[PDB]
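One structure is given below, encoded as structure tokens.
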Amino acid sequence: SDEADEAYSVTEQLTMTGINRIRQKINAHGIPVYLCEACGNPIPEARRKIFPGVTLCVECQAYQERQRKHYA
Amino acid sequence: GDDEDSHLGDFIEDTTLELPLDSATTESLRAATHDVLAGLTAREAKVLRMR
Amino acid sequence: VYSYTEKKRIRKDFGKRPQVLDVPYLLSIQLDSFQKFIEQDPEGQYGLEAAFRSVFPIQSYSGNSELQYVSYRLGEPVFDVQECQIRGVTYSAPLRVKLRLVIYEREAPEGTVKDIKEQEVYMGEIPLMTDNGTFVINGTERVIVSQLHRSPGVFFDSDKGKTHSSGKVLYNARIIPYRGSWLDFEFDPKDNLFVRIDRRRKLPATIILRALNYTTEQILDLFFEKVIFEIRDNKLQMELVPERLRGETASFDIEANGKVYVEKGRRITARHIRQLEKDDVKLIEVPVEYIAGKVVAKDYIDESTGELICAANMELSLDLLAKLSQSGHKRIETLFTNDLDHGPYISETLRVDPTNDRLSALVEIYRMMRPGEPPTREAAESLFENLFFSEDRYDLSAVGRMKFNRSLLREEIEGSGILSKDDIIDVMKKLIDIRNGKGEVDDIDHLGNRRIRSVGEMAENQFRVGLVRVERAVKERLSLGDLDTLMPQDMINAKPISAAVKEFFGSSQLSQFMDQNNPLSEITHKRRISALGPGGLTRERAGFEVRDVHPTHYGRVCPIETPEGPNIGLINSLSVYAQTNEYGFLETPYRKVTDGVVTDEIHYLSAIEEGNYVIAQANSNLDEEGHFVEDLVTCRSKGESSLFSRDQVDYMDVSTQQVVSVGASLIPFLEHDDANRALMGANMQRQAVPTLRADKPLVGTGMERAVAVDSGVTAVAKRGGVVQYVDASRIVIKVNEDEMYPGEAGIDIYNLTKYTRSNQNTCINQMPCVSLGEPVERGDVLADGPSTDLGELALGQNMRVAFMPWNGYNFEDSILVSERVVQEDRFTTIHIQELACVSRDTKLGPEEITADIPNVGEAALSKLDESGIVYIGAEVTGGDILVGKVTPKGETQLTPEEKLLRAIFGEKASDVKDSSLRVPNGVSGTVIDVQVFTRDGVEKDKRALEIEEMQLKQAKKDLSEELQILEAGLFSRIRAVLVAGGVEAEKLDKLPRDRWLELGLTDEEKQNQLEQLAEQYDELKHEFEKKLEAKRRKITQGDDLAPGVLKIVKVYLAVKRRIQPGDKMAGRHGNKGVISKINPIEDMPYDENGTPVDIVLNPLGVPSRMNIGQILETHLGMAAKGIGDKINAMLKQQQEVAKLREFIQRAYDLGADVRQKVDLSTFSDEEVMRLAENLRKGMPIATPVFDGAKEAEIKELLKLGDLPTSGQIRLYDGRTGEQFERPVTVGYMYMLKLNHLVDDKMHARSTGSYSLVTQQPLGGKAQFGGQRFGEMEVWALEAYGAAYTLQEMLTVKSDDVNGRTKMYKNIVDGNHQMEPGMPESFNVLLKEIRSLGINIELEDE
Amino acid sequence: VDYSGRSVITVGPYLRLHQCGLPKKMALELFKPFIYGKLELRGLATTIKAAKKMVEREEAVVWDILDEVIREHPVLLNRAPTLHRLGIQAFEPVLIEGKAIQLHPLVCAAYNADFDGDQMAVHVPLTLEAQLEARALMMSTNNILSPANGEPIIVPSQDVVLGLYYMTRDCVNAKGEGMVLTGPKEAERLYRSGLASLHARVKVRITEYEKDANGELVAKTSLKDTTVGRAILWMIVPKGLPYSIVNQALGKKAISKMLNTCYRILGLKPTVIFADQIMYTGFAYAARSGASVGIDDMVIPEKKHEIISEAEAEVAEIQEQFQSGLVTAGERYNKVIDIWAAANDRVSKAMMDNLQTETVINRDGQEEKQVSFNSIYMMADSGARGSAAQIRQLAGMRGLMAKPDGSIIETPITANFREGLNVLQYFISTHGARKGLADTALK
Ligand SMILES: [Mg+2]
Ligand SMILES: [Zn+2]
């Protein structure tokens, strides 16, 4: 087959695996947590209602995301 | 480097060889002259061979 | 408001935007760069003056022997361009320099000079640039592709991930100069910070700080912020800076005023910091444990003893707080460390610092640069100062300083040359801050780190290397320097620099053959960026990083034109409006934006200056005054793109085309194609061979005219005037009265270039298009080149396609071309092959070029003349002779019975061996032109004398036609003398022109004027006597051939290849194809009206490869031919000018907003008939690329004709005569003709020549040798049980040099046996193993 | 290797899958030695030199001599990357005008050769074991089963599948509706004469031969409620198969299991002859379908605008909740890409549901909906070329292009190829596209 057909298959592979990773991240299933998995603060309503079942307050989330921004 | 990957010795053709048409002609003519000397006598064929 | 030339056929132009930046002269890169290179440039900047001011003046070993620079010159060539393609010289230009050898007196530093011998010395021949940026090095037109390499400056790289297996990324920072020692910073996974000078050993990175006069106090106050603790009468108070506490553990009660605003254990969220800010806490009383891990900056010692309490950068434990308590300190300095943001790095690296202070650090640097050298005070000082602080031994170029100040967020873009304390410390701060979270890393591909060279700067560097290798010799010959006996040319050698510069221009990974097989190919080859070459990264070292596209390509390098396959992305093709900047980085236009207006001032942006702005998007409808139509518009700010408010944009794209190249901006309806497909489309449009009658893009993209004109092929008018005499060779423009210089007006003349070879073996023709007695405006085309037509780039031909399967003849991508396309000879492409027949000089004697040949009667010698060269015109075919050539071959060495045979018939065995230049087996042509070069040691034969006489007649004719014009200009100036002061009007046209010199005139300044102009006349006379003398002498001389050759005879066959199953073809959108059965006319489909659809492509290729652009192009084409046939009916049924005007006007307005309204009420009645006759084949249509014609416009433009709006007609099969169910699509698609011709590719070899080291097949002629029966094929045959075929595949057919001849004897004698033997390759292997001391033998049993 | 050649290839469906074309000139230059021998044997030229001059003049009798020595003399066609052991196969030659080594269409999938200019190299077997191996080890009709699995590698590829799929389908009210026929034969006499359209449900009397009688074939006739397409095709099926092999709508998977059943039940000879016959009749009825593609075929859902409106509304809501400090930047990024992927799937499913069932037509009564005859749809459904994803890109929105690193960019292409693309969307597409080429060209 042609040389662009194979490149289309690889692009499908690449974007599909990326998107399905990032959908695997977001939870969308409730496990009501009511305060952090680290700090203990109450998780406000709006945050727990957007992302159901989210273990961490906002600050703890930003902080872990920033320690992980340097990739561990 | 202009090709798959060559060295200039890989292109220097040959000139000692004989074109295999020549080999076939020489053999075919050996056979034909053999027959033509079959068309002579002992004195005839032997003298023309040895000549 | 059009010209009289532009009205030949006025391309219907969709495209809604107004163009505000007309297309730049597409070859700006090559021309402007080589212009900066070669010119006396009264300033030290770039050019040759740069190299000469760099390497000169040469001072000897202080001995008052100096050789300095004055100025240089570029003598005009000896052979001009076309002469230099005929003969084979390098179109050079001899150089000259005014070197000035000065010698000072001994007993004199600068005492009185004793000699200044000033003499001009030759060196090298820099090959000048043609008008088209294409040098001529050895007869062939070569082009030097611009390079793209890392700009000297600073770079902050990651090398993320894989190392150390923890995932933790490192953040290294390199300071690359133009010339000098590097400097690198890097983190270890243990997170201490290390340095390294040029790629040598690591070091505790604080050592270089200390080496720069830094002790620990000021280090810690540079790389850290302070937090003071206070002991105010009870237990360890602390300063409270409020924002110090975001994202941190609260290991204590944060009370204030005896009130609790934050409590222990928790985390200090933004709520807490907000409330502390509102509640005004400044000095919190925390326990000792929290100081227990802090770090102390300043030094502390017992003030009563002077004994060292705590060194700088030690961790305060409770005991040390106590110890300094009793010393009387209430201030305490502590580093504001933190795991998130203000991380401990320099402190812990001081932990790693083995050394203690400055001198030790300099010692360690001296011991890391070079081992074994014992350290020393002054040795250390010298070495460290001479790494980064020596104007002589280290210099960032000014480009270096500019990047180094723009990558630090500095102020001045230009400045010093060497580093400093502040440059190093800013590098380190930027590095630590990269690792702290704020800031990010510059990936490699970012065009802020790819400075673009070109011909100019690369040739300048090669001349630089030449100058250094010659100044070695200059200083050496000055070693022995006699003061006044060696003039300033025996110190130098000319051939060195010529060797270097020729090696560059003729042997480079850049200086490569022009892809001159289609005007788009040249002008997409000279616009080219390459990342390979000497000084760039090649494939192996790097690497996947640079293949990628990066969002700083938007208008600086084409994303949808790059050579697919082995090296993608390393051959980025430069954008349409891109340019090289002052420093070098690619830059592009942008329209400036005021408060809320879109100004029309275009303003250039490089790569590093863009992200700090916020650029709009060209696809933004703006409201007739320069205000946007909304308050929020799509933009792109820093890589990302998004909606912005109206009062925030700063820059709008110049035009919707600027994201692309001249390659992919010619694909109409590019906007609907998967980017891979536009890639393959442009990369198959660069290869279309110029057909016989190059027609036009029936559906174009606006840029096609600019590509045809700006490339060199079209014959563009230099000055507007009337046309006096057209002809198949020359065009004679009579310049007007206003475009005409004051003295010696004359008339412009263009000698076109008739049939002639290009590098790819095609026909670079030029045909006039402006007929006799016809105006032409300045800047207009006179003569179309190959594949241009009316000055509109026409690569292939338009023709009728119908998408439908049609019996598997178009199975995968195959194509089914009705014979109405090949009868017309419309893809019939002309290929002009060159065959040479040299005549060499062997030890036995000189080869003959006689017509007397053995073993060939008059039969093959009917086409030969009296001298062995063929006539100009004989239609040679496969296997005939073009040049009869015989080599003396002594020692016939008769054999057995062959000798008997010669006795039988007495036929004298000849002493001569036939070796005549016979046509390659297969071509079939017309010998259009025979040239005979001769070593000037041989008596030129009879035919070469015919050729000399003929060329000399031609040159005499030409130079005499030139003299006529010149003397007419001088007679004009004479009249301009008489016209003022006593002209006698009609007493000057009657008498002969030659007797105007003796015209009466009073002896004023005007009589002396007549005398002076007579002097000019006689000067012209003698000038052209001697110039025709020089022309006759260039022709008459011998040539200067290669060593040992008598005479070469070139013979230019001119084949005409038609079309035949195998010839690749392709649209523009990337639908390849291999025309597969050249069907009759009857068989083809035919719409209800009768016309058979010429091509028949395949429907299964539009959905699977999402290039729906070809269906939209087919529909726009069908509508176009609808308009065409309507005009054809209105013209054949001949109506009038009136109906034609109303109808063409209906076609040119057509609905939606456009920028093309023409108003034919200004076309005279007789121009509209010419306009119709140029439209009667079909109304062209423009469609700017990302701004094309949306579907509904096409549907209405169909309804203006009479086609069905669906686009799909109902077709009747041609064989059975019964309607195809489900109507097909038919239309006029423009199809190229790629030159992967079949008869170039076909090949077959039964018994050819053979190699010399291993008796394998090797042929040459078209690799006249077997296909490589490689290894994977051997795996294949072993997979089957077949082993006999393998054994003969590499014992009988290939190597065993008795096996093959016995196989041939058997084949002729009808006995398909084989007698293998053993391969000669393995026998070579036995010998090569055995030459080594390895006794390999074969047991025999 | 002496005795070889190579050239650009082409299609030529008029062949049987055990024989390839071979140009006259390439034939005469491969088989020079055998030709010389044949000439001096038949006495048409005295000695080998004269035979050389004769074939170098291309006289009249050399062509007849070559047509004799090319009668049963198999050659070996090969391609450049010979991945697996089918990269080399024998064929008998068929002498051709021109310069293209014409290749049988079913053989492509084995060679993995498309006809867009990929060159094939012909070797010629010399010895007599070599010819016997080309005939009984490497002939094309003795490699139908891939060595990597017993299933056939003679699966019809693209035009033939569209041919069969358009031949054996059914609309609801065409000509000759519900009439009765007495065999496949008068179904053919119907269709080729213009009384009943190619696919219109009919009753026929087919006669399927089951063979439970061990190697014996028990006849059995019936009245299948089938179409005119199916009964016209059933003539090409051999005796062995049962009639339910074709009574369905013949995609590509089903058509390959047709051949697989025929091979398992009857063997190799009838399955070769049946591969040839399916290919021929598929090509003919596809060329008769007129199945063209066109720009009116790609029916955007009118509901796409609402889906994208709501998608951008939810993204703006996440935006507001990001400025309010209620979700970190990572979580807003993932919420955005989530709601866009949801919108992508919704638009895809809505377009496919407007594209497949769109044919609502009327049988002798009110109306009915049925699987569409939409050219782009059949080319995506039967299995000729493409599938739901590529159609999704021509009608629905086109996904989210993802830059090469992996971090899929969050500015989704809200447009598609039928509509245009503005410059941002295209310049984003370039990232993923050039990445795709740069990998499958290093591959
Ligand atoms: Mg291919
Ligand atoms: Zn928390």
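Here chain C follows Swiss-Prot, giving residues 2-1342 in order.
Looks like electron microscopy, 3.8 Å, at least that's what the header says.
Cβ coordinates are placed from backbone N, Cα and C, and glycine is handled just like the others.
Annotated features in Swiss-Prot:
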- C:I561 to S: Resistant to antibiotics salinamide A and B (MUTAGEN)
- C:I569 to S: Resistant to antibiotics salinamide A and B (MUTAGEN)
- C:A665 to E: Resistant to antibiotics salinamide A and B (MUTAGEN)
- C:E813 to K: Disrupts the enzyme's active center (MUTAGEN)
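Shown here: features listed in Swiss-Prot, placed on the structure.
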| residue | record | DSSP (3 states) |
| --- | --- | --- |
| C:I561 | mutagenesis position | coil |
| C:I569 | mutagenesis position | coil |
| C:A665 | mutagenesis position | coil |
| C:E813 | mutagenesis position | coil |
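Checked against C:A665 (mutagenesis position), the mutagenesis positions C:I561, C:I569, C:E813 differ in C-alpha distance, with C:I561 being the nearest. Residue density at C:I561 (mutagenesis position): 32 other Cβ atoms are found within 10 A of its Cβ, drawing on all protein chains shown. Using a Cβ-Cβ cut-off of under 8 Å to chain D, the mutagenesis positions C:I561, C:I569, C:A665, C:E813 reduce to C:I561, C:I569, C:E813.
Cα of C:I569 (mutagenesis position) to Cα of C:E813 (mutagenesis position): a span of 26 Å. When the Cα atoms are compared, C:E813 (mutagenesis position) and C:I561 (mutagenesis position) turn out to be 25 Å apart. Counting other Cβ atoms within 10 Å of each Cβ, the mutagenesis positions C:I569, C:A665 show the lowest value at C:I569. The Cβ neighbour count for C:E813 (mutagenesis position), using a 10 Å radius and every protein chain shown, is 26.
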